[PDB]
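Some notes on the structure that comes next.
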Amino acid sequence: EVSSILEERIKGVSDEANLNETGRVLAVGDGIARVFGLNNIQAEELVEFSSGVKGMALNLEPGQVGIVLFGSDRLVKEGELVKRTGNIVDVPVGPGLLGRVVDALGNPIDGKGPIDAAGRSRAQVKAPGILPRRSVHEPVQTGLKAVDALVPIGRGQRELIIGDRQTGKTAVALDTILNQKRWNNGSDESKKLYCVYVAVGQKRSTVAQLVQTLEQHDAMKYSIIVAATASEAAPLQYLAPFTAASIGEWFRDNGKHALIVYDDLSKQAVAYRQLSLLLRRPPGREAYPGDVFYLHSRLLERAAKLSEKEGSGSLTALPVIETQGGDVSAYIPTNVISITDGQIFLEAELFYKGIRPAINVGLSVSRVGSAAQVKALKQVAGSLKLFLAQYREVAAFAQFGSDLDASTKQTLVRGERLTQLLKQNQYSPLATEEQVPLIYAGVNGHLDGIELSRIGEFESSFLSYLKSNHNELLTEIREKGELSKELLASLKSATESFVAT
Amino acid sequence: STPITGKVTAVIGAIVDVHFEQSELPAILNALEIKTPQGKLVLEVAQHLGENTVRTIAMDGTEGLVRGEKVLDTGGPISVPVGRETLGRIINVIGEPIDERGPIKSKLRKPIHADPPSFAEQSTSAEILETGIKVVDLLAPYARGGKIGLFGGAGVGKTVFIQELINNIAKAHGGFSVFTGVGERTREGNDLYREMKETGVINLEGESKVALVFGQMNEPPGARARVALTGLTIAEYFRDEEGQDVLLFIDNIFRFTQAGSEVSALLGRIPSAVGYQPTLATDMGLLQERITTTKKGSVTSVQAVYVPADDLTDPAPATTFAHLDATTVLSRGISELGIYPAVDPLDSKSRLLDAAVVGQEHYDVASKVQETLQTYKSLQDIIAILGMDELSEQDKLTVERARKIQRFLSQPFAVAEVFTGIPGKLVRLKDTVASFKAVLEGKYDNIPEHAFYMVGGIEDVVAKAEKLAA
Amino acid sequence: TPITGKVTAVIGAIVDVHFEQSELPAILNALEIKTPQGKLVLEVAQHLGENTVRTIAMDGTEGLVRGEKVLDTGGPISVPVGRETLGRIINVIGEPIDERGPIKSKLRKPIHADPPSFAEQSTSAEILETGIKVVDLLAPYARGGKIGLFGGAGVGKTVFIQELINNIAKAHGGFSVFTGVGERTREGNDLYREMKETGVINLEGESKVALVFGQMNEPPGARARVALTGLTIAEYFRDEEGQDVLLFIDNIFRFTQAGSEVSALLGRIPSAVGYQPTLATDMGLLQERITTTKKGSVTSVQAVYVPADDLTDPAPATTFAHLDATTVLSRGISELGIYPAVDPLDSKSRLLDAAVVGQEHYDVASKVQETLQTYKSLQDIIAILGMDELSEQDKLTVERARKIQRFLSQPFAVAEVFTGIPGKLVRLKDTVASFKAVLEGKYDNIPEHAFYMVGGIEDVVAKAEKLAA
Amino acid sequence: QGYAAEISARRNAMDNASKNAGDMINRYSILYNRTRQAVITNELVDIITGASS
């Protein structure tokens, strides 16, 4: 049993070949080191310390070459020799990472046995061309009615989730992943997403709850969890987005779509700060490195939609930046905003107000406008944007105690009902078929006849009404994904039959 | 100076130091080429550190670099291609296309270090651009020979704005445009490529009326920086030898700034106030000064700028405010209300607003417009706190004239048949001045606010009245 | 190891040694420099190359003569663990501070540990009650949980922590560790006294506690490794015995803080805000060596001292990622005559949900947050205007919010003397009923001083009579 | 009668506001000055970090 495992391992070990490089360690400690020698060393290549540590190499000098250790620094001694592996850093990619956790370097840490490898890839691949790219038209939803409704979520776009640490930052991402169940089941793989969740700077227990959540709701069967917990090395936290991107890219090549969550880039940055200052090279703004921008921008332009001479794939990106006691003008936060094409800003105060999932519609922007909302969903949310933007001016005037006319109070009365409709329960998937009815009601003024407290009672009941009677209305929406003349009328009648309660 | 062989000594990311053999070194600002398993790595020489040790800024992706890997010297600076045949063609940092058209068809090549034109060559701008965008035409007139500046914050419809100007004006004129993109996304580049082939502005048969220089953010901070320089040189060939006026565009110019800040730090230089370069002034100036009206031809930039958080106490946007003649602010708010364009015209100031340039009549109409709107903005606090107190018939009439004007700033656009689906309209300079004159006089204070919604001229208001009647 | 050397330098508590033998040293070794202090025990943290090592110094740096002989122990310092560490207070190197002499053991282990894996992870979703009303409703704790506390000290932190000990370790009764990083010596004695009296420490038997004390008097280096020392004991409990433990720390900001001082000296360039660049790696290890394993789980209560009472600083901020639940405490609210001073709008738990601690719990808790927040948004208006110059719907919210505010208090049973009100303890079950009640409007129609310094709904009623007479 | 007492209430309240608001102005001014100053100090720390490397 145990005797056999150990004897196999002795057979599996030892007997090294004639070496063609050397260098002698000197400085060493912090997970970081500096060696004297090394003239065949490549930048980013892997060097094998004779203690059992491996360290990639990021700075070369004609003095002392800086090889950043991965492994524990307590193993490493000075005056050891190191041997260049002779290959830059790479991971195996294959369909055997499905329903399993893998770490920084791409080996499983969940003990679910060896992965299935159909290729190897490299962590740096970079963005595809202008000609092998096509434009994004590709509907997708997050299972939050609010987010979908107000901002145009696509497949192949990058949208930055920003706001304060531990406000269910992770939780916001988890709702989207749960809701990505609906397309995965569907037969066609031109719909399927094999979502990859990257977790940097988080404790092991956070990750361990999250995998239980995923399996319980029967969503762990296309998901991949990549990890680099906060104890694990400063290089390995840096390598965690780049190797997630290579896993994501393999689906893209095959002509399948997937989605990449980078939670949090803010902690990747902090790692790189520790690394850059212990290679004692100048940082940029607020101690964060000078080449930190190069890291986020290169990465982010790889989640891209492909044209029809390629797979016709698209990796989608959601960055997440937790602002430490706010600040949106802080160096890592500013850089990422510029790189992303939209913001889905999450506001802390509104959480206590009872507007969970929390969003603030002015801090959330779309530069190029709507182009990735489901067409049905576009028709209903048509004046939703204009109402809510107006409600914010009117409300601020309204509560002062001053005198108001009936015209200003149509906005207040109208807005209050709209905001209350947005409220949803976290960890609850949603479908287009059941967000089209609710926005119609709200826009077309049938939620004013219904009292503010019972708007929540109403929602669950209205959709149930339809299951028994106007089950035809729901099917047309699922099947055609648009509202014609007939569908508007059908729905106008469907709202009327049940307005009560 | 001359082709020599040096060996790499230190690779510190983008930063690459070389140790050329004794008495032999390249001069400052040259281009070194180093053989790499990823295109041809170009290194821009930026310092001497003594004993024939140069320190360079990268222009192409770094990876797999050995210390000891041979570095040739071109003998001169990075030399791009220019011509009236590179129009439609795409060019980047090392002058290669990234939509895979292979080697550029070159008439002539030129250096990207072109020292600025002198004061002797100067001429005074008197030619007047029309953008055909009413809020812009009336409240901050542009003049062709100008250095226009599209100040705005994040996600405010800057790309959509540039897309309308290029679609309309480039075809209209018999001049050229070169559209230059500094450190911007491959989603945007692919949209900007697709939409402008469709409209007939960029066309493969025939000579394209706007060239492209796509420099994108996946490339090095160094490599991104000197993309802007690359575009300028094409505009300079047009200005000089071809003798044609240029209608320049650069997009977004904060990307230019941000890149120089980063590389200032890596070179070892000491950063200035609020994380900005110490060399901030001169770098903007170099580009702006080259873009100018000479008796050779003009160069007229229209420059997008990213202004962090609608903040202008931040030094990098505020320094840039000086260089730019006829500012406009694309406020975030204006866009959301459903008013296209996103321009807020009480924060736009122009130096091209005289009263005999654009005539007396233009200045005076806009002056009344400025006041009329701002009194209404002033009364908002007053209704907010007091209620319906401290008002007058005079205030009521101003509030009403202003709300009619406020909804009279929206002009649909063809390149937003993708955002709202409402197609374009073109409004002449003389036409906007007249239509705004009519409202002020109060002849069109009987036509509802939403009957100025998504109109152009005067004809359009009367017609939108019939719709609401009907 | 038989590696010997002489002391090149002695710069503060960060002595540097230079080895005269070519036998090469290893990282995380320990060296003893023979001192007139008996001996000084030091820890290699860096090798700087050329056999010049750089060593962290635990105890004093008065007496270290330059070019003074060393002998290299050859490895990490191992403390002593067991059940024979119970009822003893141990110093960083192991020494008794309560002087019941040498610490007995069966296992002596290295201070450092290697944080558990993803494979060794286990999960929890248990309900643990302190019995405190505000903590339970808004931020409920669990079994194996990691809790976080914030805001300054000398304002009720010690008392607050003492009270958490007074509830949780007598509702458990198994093994427990108290580890005090940079403890204030005059207070430390009050814990010693308090425990013996309350039956915890028992030295004519063995205690239900084991202890670690490191004082803030002590050189930076000792203060850094008080914490690691403590963790070795807790792991013994977690693993070998197979039982769940407790841990209390007042304050853990000190780990951070001490490491910041030594960093400048060591070779490291410190980040902006003067905090070490290594905060992340140190935090990462500590918070994953207190973790829910397959064996036991160490349910911990952590107290952070915050400088200028700002969370915008990177040291407090980076901690939040590793905490399941927080109960942020702000000095101002402590001043106002309200204890516990925990903010109700600046509290969170990942176990407060609509099926974790039940649906009733969630609805009550939700309502309080909505009510108080609106009131917070209107604080400007209320003061510049009046309280009938408000709109009518709001007048109900504002009035309701004021009652909750005075209600939030619950006199402490360990500071009963100092408040001047007897210590009150109430159940999670009693608390859900009491908040429910206020929200129903049941005993809303009675003075604001009636809800002032009292625990649950029952106490409120009893006091209306007291004011009435 | 009602109408005079109403302008009088209006008068008492807007007079009081100017005083309460004064007290709030004074309080954010001390806060303003300090927050401006705190930022200059923080910029100096950043320069130091740079120069050391």
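What you see of chain A is 44-544, where the numbers are those given in Swiss-Prot.
Backbone N, Cα and C atoms are what each Cβ position is placed from, and that goes for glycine too.
What Swiss-Prot lists as ATP binding site is A:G206, A:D207, A:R208, A:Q209, A:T210, A:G211, A:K212, A:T213, and the listing cites similarity to another entry. A mutagenesis experiment is reported in Swiss-Prot for this position, A:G291 to D, and the note states: In ATP1-2; growth-defect. Among the mutagenesis results in Swiss-Prot, A:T383 to I has the note: In ATP1-1; growth-defect. The residue drawn here is the original one.
Each of the recorded positions A:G206, A:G211, A:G291 was scored by other CB atoms within 10 A of its CB, and the lowest score goes to A:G211.
Under the DSSP three-state reduction, A:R208 (ATP binding site) is assigned to coil, being neither helix nor strand. Annotated ATP site A:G206, A:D207, A:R208, A:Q209, A:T210, A:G211, A:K212, A:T213; additional same-chain residues within 8 Å of its Cβ mean position, judged by their own Cβ, are A:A214, A:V215, A:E365, A:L389.
For the recorded positions shown (A:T213, A:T383), fewest C-beta neighbours within 10 angstroms: A:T213. In sequence order, the binding-site residues near chain C (CB to CB under 8 A) are A:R208, A:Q209, out of A:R208, A:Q209, A:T213. In the three-state DSSP classification, A:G291 (mutagenesis position) falls within a helix. Listed in sequence order, A:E365, A:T366, A:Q367 are the same-chain residues at least 6 apart in sequence whose CB falls under 8 Å from the CB of A:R208 (ATP binding site). Distance between Cα atoms for A:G291 (mutagenesis position) and A:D207 (ATP binding site): 28 Å, as a whole number. Spatially close to A:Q209 (ATP binding site) yet at least six residues away along the chain are A:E365, judged by Cβ distances under 8 angstroms. In this structure the C-alpha atoms belonging to A:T213 (ATP binding site) and A:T383 (mutagenesis position) are separated by 19 Å. A Cα-Cα distance of 18 Å separates A:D207 (ATP binding site) from A:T383 (mutagenesis position).
In this structure the C-alpha atoms belonging to A:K212 (ATP binding site) and A:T383 (mutagenesis position) are separated by 18 Å. Annotated pair A:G211 (ATP binding site) and A:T383 (mutagenesis position), C-alpha to C-alpha distance, rounded: 21 Å. The two recorded residues, A:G206 (ATP binding site) and A:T383 (mutagenesis position), show a Cα separation of 15 Å. A:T213 (ATP binding site) falls within a helical segment according to DSSP.
The Cβ of A:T210 (ATP binding site) has A:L389, A:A391, A:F394, A:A401 as same-chain neighbours under 8 Å, each 6 or more residues away in sequence. When other Cβ atoms within 10 Å of the Cβ of A:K212 (ATP binding site) are tallied across all protein chains shown, the result is 19. All protein chains included, A:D207 (ATP binding site) registers 20 other Cβ atoms within 10 Å of its own Cβ.
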